[PDB]
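K.L.:
I'd like to ask you about the structure that follows.
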Amino acid sequence: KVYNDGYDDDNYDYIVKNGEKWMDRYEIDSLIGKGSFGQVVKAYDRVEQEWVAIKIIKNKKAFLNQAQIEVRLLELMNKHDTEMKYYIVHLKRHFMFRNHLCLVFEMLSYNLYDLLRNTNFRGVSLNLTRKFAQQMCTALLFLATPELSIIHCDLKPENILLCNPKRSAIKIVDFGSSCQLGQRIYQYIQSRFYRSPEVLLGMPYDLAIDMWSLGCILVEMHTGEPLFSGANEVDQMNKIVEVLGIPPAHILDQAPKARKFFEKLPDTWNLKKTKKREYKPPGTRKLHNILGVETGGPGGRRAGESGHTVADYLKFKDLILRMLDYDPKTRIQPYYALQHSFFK
Ligand SMILES: C[C@@H]1O[C@@H](OC[C@H]2O[C@@H](Oc3c(-c4ccc(O)c(O)c4)oc4cc(O)cc(O)c4c3=O)[C@H](O)[C@@H](O)[C@@H]2O)[C@H](O)[C@H](O)[C@H]1O
């Protein structure tokens, strides 16, 4: 029938007309994509003479309310990144249009998944991975600023955009799930391949969840493939234990959902019983071999390549293991990740 005077559809989304003009300023160009929040469109800002992406939030109070929480987090980040030096796509503007909240951002055309797919999932060089890693840690250092204390909650290759597909500069998007430390609201957060063990275990979480995601992402960037590609939460936890072993007892003893994955023995914790191909035993799928530390890197493609010496790979493996620490209190933090020897 009639939704929002004919401007909306049955799913509370604005019906995008390729070419429409808004407020004598924005010329809608095309739909970029859809999400649970609403839609993203490409548009030309005629006043500032530049391409933008506009997040059109659903015309429904629950989604309006989450987006208003995010506008407040974005404005707070603007109050502390005047120089736009940290690698975040900042909010340019917010306004209401025909009962939709709209968020304006700089338009970037390619994300990190696009780069991987272009290499046919062979992975980017360790030198490029090093540069991306340095920028991501800087962005996380910025979010860890005391006044901010923002948890991103959805770091994944698709949410890291390329400033120019041949440049090394990146910028983070999508604070739709983010929250400040203390104001946590949701339990089912993070993309599954990049979901930290504390979220899988239903424990309280903090900014360390973003550093876990970063470790997974960096490994995928250089190998071409997701490190932990679980199809559901039990499969995700087991793939993590394949590489990292059983989580420390002092974590599982306080983990609300420890018994979804593990069994406490009369002695200690072990995995739950299976019926019949057992996953590789805990800790036996070594990062050392996933990265090909001594065999010319992933697929052996990096033999004799500068920046891919055995020493470089051992430094990279060491940083990744600090990022994939089961303990969110001892998991490496952004400032100290930046002083790691992987970055010289
Ligand atoms: C490069 C883009 O990558 C992917 O989108 C990236 C992410 O964009 C987010 O869209 C957003 C973009 C964004 C900025 C520039 C763009 O050119 C663009 O298309 C989108 O920037 C933000 C910046 C913030 O500070 C906070 C945010 O919440 C967002 C945001 O949600 C979506 O919410 C996510 O669902 C999506 O994953 C898609 O493949 C898309 O089609 C493609 O164009």
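Going by Swiss-Prot, the residues shown for chain A are 134-400, 402-409, 412-480, listed in order.
Cβ coordinates are placed from backbone N, Cα and C, and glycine is handled just like the others.
From Swiss-Prot, here are the annotated features:
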type	residues	note
BINDING	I165, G166, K167, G168, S169, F170, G171, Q172, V173, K188, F238, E239, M240, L241	ATP binding site
MUTAGEN	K188 to R	Abolished protein kinase activity
ACT_SITE	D287	active site, proton acceptor
MUTAGEN	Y321 to F	Mildly reduces kinase activity. Does not abolish autophosphorylation on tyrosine residues
K.L.:
Kindly point out which of the recorded positions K167, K188, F238 have a C-beta less than 6 Å from some atom of ligand 1.
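P.N.:
List returned for ligand 1: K188, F238.
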K.L.:
Max CA to CA distance in Å over the ATP-binding set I165, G166, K167, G168, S169, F170, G171, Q172, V173, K188, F238, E239, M240, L241?
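P.N.:
Taking every pair among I165, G166, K167, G168, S169, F170, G171, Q172, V173, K188, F238, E239, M240, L241, the longest Cα gap is 21 Å.
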K.L.:
Going by a 10 angstroms cut-off between Cβ atoms, which of the binding-site residues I165, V173, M240 has the sparsest surroundings?
P.N.:
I165
K.L.:
Work through the recorded positions one by one (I165, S169, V173, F238, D287) and name whichever has its CA nearest to the CA of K188 (mutagenesis position).
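P.N.:
Checked the recorded positions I165, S169, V173, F238, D287; minimum Cα distance to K188 (mutagenesis position) goes to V173.
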K.L.:
Over all shown protein chains, what is the count of other CB atoms within 10 A of the CB belonging to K167 (ATP binding site)?
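P.N.:
Other Cβ atoms found within 10 Å: 13.
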K.L.:
Along a straight line, what is the whole-number distance in angstrom from the CA of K409 to the CA of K412 around the 2 missing residues?
P.N.:
5
K.L.:
Taking the Cβ of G171 (ATP binding site) as the reference point, list residues of the same chain whose Cβ is under 8 angstroms away and which are at least six residues distant in sequence.
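P.N.:
Correct list: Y145, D146, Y147, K188, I189, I190, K191, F196, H233.
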K.L.:
For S169 (ATP binding site), what residues in its own chain, 6 or more apart in sequence, show a Cβ-Cβ distance under 8 Å?
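P.N.:
For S169 (ATP binding site), the qualifying residues are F196.
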K.L.:
In sequence order, what residues of the same chain, 6+ apart, have a Cβ less than 8 Å from the Cβ of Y321 (mutagenesis position)?
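P.N.:
In sequence order there is nothing to list, since no residue at least 6 apart has its Cβ under 8 Å from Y321 (mutagenesis position).
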